[PDB]
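Below you'll find the structure, written out as structure tokens, and then a few comments.
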Amino acid sequence: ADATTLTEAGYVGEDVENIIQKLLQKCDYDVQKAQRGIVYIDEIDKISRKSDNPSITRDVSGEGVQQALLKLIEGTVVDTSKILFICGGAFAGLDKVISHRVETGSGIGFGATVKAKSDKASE
Amino acid sequence: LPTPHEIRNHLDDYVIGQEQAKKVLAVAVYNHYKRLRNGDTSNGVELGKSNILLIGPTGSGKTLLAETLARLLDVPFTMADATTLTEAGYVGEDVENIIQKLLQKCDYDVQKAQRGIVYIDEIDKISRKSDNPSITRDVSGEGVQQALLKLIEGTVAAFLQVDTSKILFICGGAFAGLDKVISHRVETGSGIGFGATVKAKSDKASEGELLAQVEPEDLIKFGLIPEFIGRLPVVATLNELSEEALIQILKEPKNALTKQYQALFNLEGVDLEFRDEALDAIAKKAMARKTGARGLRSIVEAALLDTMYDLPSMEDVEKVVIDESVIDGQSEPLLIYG
Amino acid sequence: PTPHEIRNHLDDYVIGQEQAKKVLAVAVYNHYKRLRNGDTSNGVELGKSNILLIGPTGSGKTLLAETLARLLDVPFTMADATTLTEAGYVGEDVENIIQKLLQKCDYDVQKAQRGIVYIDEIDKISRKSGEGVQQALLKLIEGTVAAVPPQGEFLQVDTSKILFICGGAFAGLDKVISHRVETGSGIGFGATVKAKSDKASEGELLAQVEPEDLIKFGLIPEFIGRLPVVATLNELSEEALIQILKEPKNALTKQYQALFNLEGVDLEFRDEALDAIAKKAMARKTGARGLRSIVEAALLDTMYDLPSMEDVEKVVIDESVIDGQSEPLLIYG
Amino acid sequence: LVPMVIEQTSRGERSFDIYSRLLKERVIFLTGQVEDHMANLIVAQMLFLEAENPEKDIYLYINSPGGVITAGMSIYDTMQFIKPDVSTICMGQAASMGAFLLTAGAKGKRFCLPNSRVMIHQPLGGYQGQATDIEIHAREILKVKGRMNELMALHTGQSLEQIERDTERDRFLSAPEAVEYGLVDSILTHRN
Ligand SMILES: Nc1ncnc2c1ncn2[C@@H]1O[C@H](COP(=O)(O)OP(=O)(O)OP(O)(O)=S)[C@@H](O)[C@H]1O
Ligand SMILES: Nc1ncnc2c1ncn2[C@@H]1O[C@H](COP(=O)(O)OP(=O)(O)OP(O)(O)=S)[C@@H](O)[C@H]1O
Ligand SMILES: [Mg+2]
């Protein structure tokens, strides 16, 4: 499935429930065979909440998508409490956050930590 | 038919600490009945429709006032929440069904239903809001307010056509956030020199006084359409229950929560009594929560939470005594074995 | 009805504003007389004449449009510009209000063409968004078929035959006008300082208003051009409020007195009491709007006890009663 | 040069200086010899803080050898007039008018640094002219000396006679000695 096409419940567009619907098409609409199936999601990082801007409006395409996924991912109610879930996505910009933590070094004075791009940790 | 004094005496039997609210509502409702009794209105001047608006803090008892007045009156009285009301042609509950609800309660007596009264609760919930992040079509919002205005002004619509011109209309709902606009307009700046009046933040006018002084511009800014405000000349403003009123509502009412817990323990053969020095302490704590009468139940539940957790397990229990210290957490509730 | 007849009827419900009544009456008569000539035998087309109302808050600008509309059977609606009305993120388009006017006329577009849609607080959108509302409102003020499609099939009515009246309580407009025609400085020994509690000459100064003044206030030239007819309203003095208590047909005193007459008890307000209520009303700055609230509260105590009290013939309210020193005197009988 | 700091708020970035930033937190500075110009500036800051919040405490760091006695009296009156309690903390040194203002703070809120020093001495003046004029000025300075001694005894709690004897000449007292004398209450060594 595609995470970008997903959206929060109560709004136009494919919702989280549609993820299970697609699985049914692949399992010839069999409940017994659906409980033993596996699902995969791509572009999961695209539904990440915009932490930079404080949440002021319902993010149907962002935070809302993750909130709905909290139930069916671990099992809810068709029951999805016995099917493995795999999420994948090319997280863009995550390396910047990690560097700001492990490095924890910057400044202008003598005691600061300044290093050339070559010595800086790669992505 | 009932004089303003009669309605006030019978109304206070249930509601407490709102003498001013019942006085204004009693005068407005009484005047409307006079016009209905003699609709000829020979006087040249046509008195405006007397529509009372119930606005106050949460937990004050606005819905309680509507139910109490229904018992005194014999005309049909139906309650509808604006949350379910929506525009016509959608899955949501249509607003045109409110008038129908008044006819069914009267046993399809259309002739006698023209003198009924209908109350609306949670009016502020349908305040017009920007439809920017809203769904494709804003089914709920300004549409409901405009549709209601059609009946408030007085129109014939359907069954048998019913005229709503003489049907008394009462509004309700607790306007959450309206105190911000009211306080902004009334509040004035403070000087800085020695001969200036400086008021501390703690010593600020209580919400009760702010609601006592309201202007139409405040309601329009809140979301209500300007025409709706004009249709409600009478505005019965309530005030948060005071500490003295909380204690009275804690014992005098027949269904007081204090007696509710006493009967609850009677199932296992145990009874408890609340000391006078403890009743006032519970009232002050509830006022701090700013939750109205609803806060009284929560406070007593937490204080007696430990009592109900181990009382049934224990044996040879006769009575339980609770004082101010027990509720305050200083000591555990007293219990005498027998 | 001719303009003279319109003036005679409107002055009964509303008092004062003699100049505003002459210009307003002629404007409505000229617009409606053109609409009635739907045939339009002459090849010359008839254009609408929008009206503009300028005056201090509480002067009765809204009451002039509503009261005048009641004289006719045509529907009248009102809108507020403080919400940035527009078909988009700017706000809520007034087009919905236009449909409301259509609903009042049994949902008949033919009769809706005679609307008197009025927009209040127009001065609040003055350019310093603010200018965006004015630009989007230029076409709406004039003829434009585009509008919210009605749901009674989707139609598209034009806003050319519906009269548009824009009026707002302009703040500071009297200062720019004074700096244009009137001379003298505002600061200094020789400056002509205007007393806040005396010399209420704002109404007279507003009469000498020209399109140039509105340009500096913030209104774009296009908006001013849309409103050719201009009217002014003078502030109601302390004595003016006193007349509003008795002279108007549906005055506050007449309404309350009639209500008490139902039970056989007649209340009379003396001239001394009327002036007492007017003086305190001016301090509150609420204008005529607060007159009904203050008067009702003063007689609320006795009104509640009036039906219960027996052996009552006629009550009376004294000046001291308004101040709270005593209570309305009752004549037993 | 005065460094310019930036405060992060919901509205957006705001520009302020080092002194202005601390002023927003109800903090005042008293640096340099006391005079009419600087004294008036301090009084204005106290009035502004009172209007914003007449309950929050207003801090005032005293660090100066002293100055004009008349100018200092204005600050003392403002501290005792505004409802908010003025907390005075001695930094570096507080002598002459500085010492008087240090003990003028609200009781139980006077502090001083461990290495701070406070010096107290009698009023200093002087006039030249005719004999009659010299007599008038001599009486004026004497009256000011008595009033200052009475105020000092009111805060420190010492006897009036004790204050007069100790004010006959300059007296240097370290931070530990200030607490015992009554000028201050405690000493702020480290943050806890
Ligand atoms: N004035 C009062 N006198 C006695 N009991 C009261 C009073 N006000 C509230 N109560 C009690 O509180 C209970 C629930 O309060 P409500 O009347 O529902 O408050 P509310 O104003 O309706 O809350 P809303 O609608 O969410 S703003 C009632 O059933 C009463 O038992
Ligand atoms: N000349 C008048 N004669 C009688 N009543 C008047 C008169 N002027 C004002 N009033 C009363 O005062 C009320 C308020 O005056 P308005 O000017 O109509 O208010 P308003 O125009 O809505 O104010 P704004 O522009 O929205 S802030 C009216 O509804 C009338 O009841
Ligand atoms: Mg208006």
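Chain D is numbered as in Swiss-Prot; shown residues: 16-207, in order.
For this deposited structure, the header notes the method as electron microscopy, 2.7 Å.
Using N, Cα and C of the backbone, Cβ positions are placed for all residues, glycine too.
According to Swiss-Prot:
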MUTAGEN   D:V17 to A  No ClpA-ClpP, little ClpX-ClpP complex forms
MUTAGEN   D:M19 to A  No ClpA-ClpP, little ClpX-ClpP complex forms
MUTAGEN   D:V20 to A  No ClpA-ClpP or ClpX-ClpP complex forms
MUTAGEN   D:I21 to A  No ClpA-ClpP or ClpX-ClpP complex forms
MUTAGEN   D:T24 to A  No ClpA-ClpP, little ClpX-ClpP complex forms
MUTAGEN   D:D32 to A  No ClpA-ClpP or ClpX-ClpP complex forms
ACT_SITE  D:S111  active site, nucleophile
MUTAGEN   D:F126 to A  Little ClpA-ClpP or ClpX-ClpP complex forms
ACT_SITE  D:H136  active site
MUTAGEN   D:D185 to A  Loss of protease activity, forms ClpA-ClpP complex
ACT_SITE  D:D185  active site
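Shown here: features listed in Swiss-Prot, placed on the structure.
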| residue | record | Cβ neighbours (10 Å) |
| --- | --- | --- |
| D:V17 | mutagenesis position | 8 |
| D:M19 | mutagenesis position | 11 |
| D:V20 | mutagenesis position | 14 |
| D:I21 | mutagenesis position | 10 |
| D:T24 | mutagenesis position | 8 |
| D:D32 | mutagenesis position | 12 |
| D:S111 | active site, nucleophile | 23 |
| D:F126 | mutagenesis position | 20 |
| D:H136 | active site | 16 |
| D:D185 | mutagenesis position | 11 |
Task: Taking Cα atoms as reference points, rank the recorded positions D:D32, D:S111, D:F126, D:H136, D:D185 by distance from D:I21 (mutagenesis position) and give the first.
output: D:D32
Statement: Among the recorded positions listed as D:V20, D:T24, D:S111, D:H136, the Cα nearest the Cα of D:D185 (mutagenesis position) belongs to D:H136
- request: Could you state the whole-number distance in Å separating the C-alpha atoms of D:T24 (mutagenesis position) and D:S111 (active site, nucleophile)?
  value: 41
- line: One of the recorded positions D:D32, D:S111, D:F126, D:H136 has its Cα closest to the Cα of D:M19 (mutagenesis position), namely D:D32
- prompt: Looking at the recorded positions D:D32, D:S111, D:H136, which ones sit with their CA no more than 10 Å from the CA of D:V17 (mutagenesis position)?
  reply: D:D32
Task: Determine, to the nearest whole angstrom, how far the Cα atom of D:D32 (mutagenesis position) is from the Cα atom of D:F126 (mutagenesis position).
output: 26
- prompt: Between D:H136 (active site) and D:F126 (mutagenesis position), how far is it from one CA atom to the other, in Å?
  reply: 21
Message: Tell me the Cα distance separating D:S111 (active site, nucleophile) from D:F126 (mutagenesis position), rounded to the nearest angstrom.
response: 18
